[PDB]
Amino acid sequence: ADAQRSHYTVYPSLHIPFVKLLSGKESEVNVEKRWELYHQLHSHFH
Amino acid sequence: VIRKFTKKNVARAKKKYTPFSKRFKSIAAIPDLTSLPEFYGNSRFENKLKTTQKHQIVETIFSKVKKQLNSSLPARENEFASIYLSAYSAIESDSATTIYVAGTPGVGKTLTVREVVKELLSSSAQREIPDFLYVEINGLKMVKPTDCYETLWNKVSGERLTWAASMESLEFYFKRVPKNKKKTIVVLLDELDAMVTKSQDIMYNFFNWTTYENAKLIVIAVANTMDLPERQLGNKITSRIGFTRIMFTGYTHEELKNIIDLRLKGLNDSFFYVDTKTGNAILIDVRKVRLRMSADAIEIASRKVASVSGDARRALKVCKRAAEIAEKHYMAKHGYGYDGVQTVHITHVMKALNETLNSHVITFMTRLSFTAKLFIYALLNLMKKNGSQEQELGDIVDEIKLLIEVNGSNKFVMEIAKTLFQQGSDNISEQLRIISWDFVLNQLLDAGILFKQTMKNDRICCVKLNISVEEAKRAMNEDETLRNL
Amino acid sequence: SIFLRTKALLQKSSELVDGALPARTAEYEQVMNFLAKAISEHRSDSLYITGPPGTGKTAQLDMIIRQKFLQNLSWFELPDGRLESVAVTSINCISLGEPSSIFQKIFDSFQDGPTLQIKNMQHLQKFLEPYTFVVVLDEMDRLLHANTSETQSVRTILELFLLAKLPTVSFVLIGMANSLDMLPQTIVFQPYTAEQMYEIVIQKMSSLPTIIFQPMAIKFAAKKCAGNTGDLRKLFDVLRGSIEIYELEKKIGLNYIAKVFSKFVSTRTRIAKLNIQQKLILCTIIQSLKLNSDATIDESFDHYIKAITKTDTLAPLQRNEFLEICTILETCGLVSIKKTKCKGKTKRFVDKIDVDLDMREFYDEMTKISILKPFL
Ligand SMILES: Nc1ncnc2c1ncn2[C@@H]1O[C@H](COP(=O)(O)OP(=O)(O)OP(=O)(O)O)[C@@H](O)[C@H]1O
Ligand SMILES: Nc1ncnc2c1ncn2[C@@H]1O[C@H](COP(=O)(O)OP(=O)(O)OP(=O)(O)O)[C@@H](O)[C@H]1O
Ligand SMILES: [Mg+2]
Ligand SMILES: [Mg+2]
């Protein structure tokens, strides 16, 4: 059991974190455009 | 490149790192090692220390006696028989075994083991037993304790390897090599307690190779103590060493007599041509002189040594010291130099015995200065006052000051107070320590009379007597002044 | 002769002459219940064998490797009969530089080829992942790390016994150790009994034309050697010494076994050989270790000079004379002298006296002498 090991690496099995607002009735392109607006404002700050 | 430190004195031996298990392609490919030129042993400095005499030196009558009493077997016959029977049975059966021998110093362990292997080599020279290789490993003659691994393998194969490679080679040789391709090896492990490390790997390996079926190895282990495995070794090694252990007891006085008179067979009660011009004596202006040692002198020497230790070295050195005392008395009265009947009787032996037993300690504190004895007297007074076996140095300072200022009616104290506190000057101010205070303290520390603690405060640092209090008071009572107050 | 052959067969290096030791027939099946289980199903499990020294653990496991069995590839004949593949090595762990190299030592047994650097459990695991492998580890106690606290001392052994149970790796780990010198399945080799030692002795002596011992002698030796330490090496040494005493003094019999135990094994006789001057010194020394209880020679001698002045029995003697009588009591076996740093504000090396002689027999020998009774 790897839980009894001190450290172990994992290779797991296998597009934006912004979620759909307005009680789940937001447009998908509104979510993407919010993501790009946050990215440009955050870049302009940093 | 820039180095963080340097090692400019590294001296590294030319020893290979590859063990014997890789020396051949397989176990079946190993040849007969007995028919190998470098295996089993098949003195370049002895001409360095010679020179021409350009003189004829004088050998008096006592000189042959003193050379016959040097350390360089009438009483060891049962131990010889046991060690010989075990080693003989192990050699001629191709068996591996351990023979354990213990004893106090000088009781003949090394001499008996060497004579046993000499008689075994004589037996194998006339084909009574198979031929074997004899190896001596003395644990006190090794720089590192692992060097025994380097030594034994070099005695077996002729290779020079490093110690871990040597011990791998020895493990492979004892374990895997067949008996028909091998030779018997008898290993004397002398001073076994010196081969004891923190992890007992050397002891385990040496006694575990004797439990291998193919090893053909006999280990004679010589130790100080009967229960050295029980005191310092693990239970596996104690199991492998065995329960059968051979004790070499100290000699009784009849056996010490037998040893001494075996040393004095050819010159005791014998005549010499003495040549009294120079004193140089030749064994058969010139006189025929009988030389004898008293039998009662050997009796009292042997009795004292046998009661104390049973050491043969001690008995031989006592008789040699008696002969030296007699020779010094003899050469004093004639002026013979070095370039009737002369006897080593009872009194020379008694003066030789008592010169090791008289204590210089009380004689040493007798001949000290007044200030050192005053230190010791104040320390004794503090030890009896507060009952402590450890006194602060500031207390000793105050006690010395009190003894000087209380016994101020004593004439010696009147004469010595100005010396002790002003060095008799009346230009030196009055001192807080006496003159030679640090001198006598350091002197009693170098002599080992005192112990001092490592503190940098001088007043609260403590001091202890390392010698007996009875000796200190007996020294203090010999003085005329300190026994008065 | 036949004395020579019996002596050769009674050595600890004697040859092991269907695959079980003569008094071990239980435990061998237990190891079979580890082997024929995990060889067939290719499981990863860990065995751990304990026992006192000389219980047959190395001998039985070597017989198992010899008769019932990449470099060390063999065939294992199953009870079903599949003859399946296993690589078996046997490593004594004392002949190892560091404990942490044991994984590398596992690799050098099972390697033709490339030589990799293995300094952890992970490398040996990923080497053994794409393949079964059985490693017998003699002297498991050598894997302990000294002076490294209780948790970190068992570091390598936890790695070995954890990888010995890991899924989709094929590793069986048999670790023998000794209990007096120190989860996997635990098997204990119990110490041999006198009947088992009799069985072992007659089965070993069966190859000779005749048995040179009387059988009450063999049973007496077995009963006197068994117990809480049933070490077979001790019994072999006792019988070999009996043959040796017979050969020196000349069937064997009981008297030679008893003479072995008489020669190779008391404070009443030591006191009785002493001079009244020597007897007073021993009385003062045990009296000296009553008040101080960690006292030197010069503190014991100081107490001795106190006892004389209130009694005036015998002339008072000097310190060096006191030490040689104390050295006389070394060589007859009553007083013991060591050297260690004293416990106190000053820490330098002093010589001390310790005494362990039986106190029950000391008071009996000294109360008979009237002048010594003040000194108890
Ligand atoms: N039985 C003896 N007969 C004659 N000389 C003896 C006898 N025993 C000892 N000696 C002498 O005393 C010396 C010391 O003996 P040996 O070297 O064998 O002592 P040891 O028991 O090994 O002691 P240690 O523990 O100090 O090494 C010998 O070299 C020899 O000169
Ligand atoms: N049942 C037996 N029958 C015959 N010989 C035996 C038996 N058990 C042990 N022996 C022998 O006893 C000797 C020591 O046994 P072994 O080395 O196997 O002990 P051990 O339990 O591994 O002890 P240790 O922890 O000291 O290594 C060997 O010579 C071996 O052949
Ligand atoms: Mg010696
Ligand atoms: Mg074993």
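Residue numbers in this text run from 1 along the chain shown.
Recorded method is electron microscopy, 2.7 Å.
Keep in mind that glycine also has a Cβ here, set from the backbone N, Cα and C atoms.
For C:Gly51, C:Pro52, C:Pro53, C:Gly54, C:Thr55, C:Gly56, C:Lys57, C:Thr58, the entry in Swiss-Prot reads ATP binding site, with the evidence type sequence analysis. Within the same chain, the residues at least 6 positions away from C:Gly54 (ATP binding site) whose Cβ sits under 8 Å from its Cβ are C:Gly230, C:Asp231, C:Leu232, C:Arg233, C:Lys234, listed in sequence order.
Secondary structure at C:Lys57 (mutagenesis position), as computed by DSSP, is helix. One mutagenesis experiment named in Swiss-Prot is C:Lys57 to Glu (Swiss-Prot position 114), and its note says Impairs ORC1-binding and leads to defective association with chromatin.
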Legend entry - In sequence order, those recorded positions of C:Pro52, C:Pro53, C:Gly54, C:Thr55, C:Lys57, C:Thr58 whose CB lies under 6 Å from ligand 4: C:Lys57, C:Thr58
Legend entry - Among C:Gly51, C:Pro53, C:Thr55 (the binding-site residues), residues with Cβ under 8 Å to chain B, listed in sequence order: C:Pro53
Inset, instruction - Would you mind listing, in sequence order, the residues at least six apart from C:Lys57 (mutagenesis position) in the same chain with a Cβ closer than 8 Å to its Cβ? - result: C:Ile49, C:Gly51, C:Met176, C:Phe189
Legend entry - Number of Cβ atoms other than its own within 10 Å, given for C:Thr55 (ATP binding site): 25
Legend entry - Set of same-chain residues at least 6 away whose C-beta sits under 8 angstroms from C:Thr58 (ATP binding site): C:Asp138, C:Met176
Inset, instruction - Determine which residues of this chain, when C:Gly51, C:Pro52, C:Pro53, C:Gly54, C:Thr55, C:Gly56, C:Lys57, C:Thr58 are set aside, have a Cβ within 8 Å of the centroid of the ATP site's Cβ atoms, and list them as they appear in the sequence. - result: C:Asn178, C:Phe189, C:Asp231, C:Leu232
Inset, instruction - Count the other Cβ atoms sitting within 10 Å of the Cβ of C:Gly51 (ATP binding site), across every protein chain shown. - result: 20
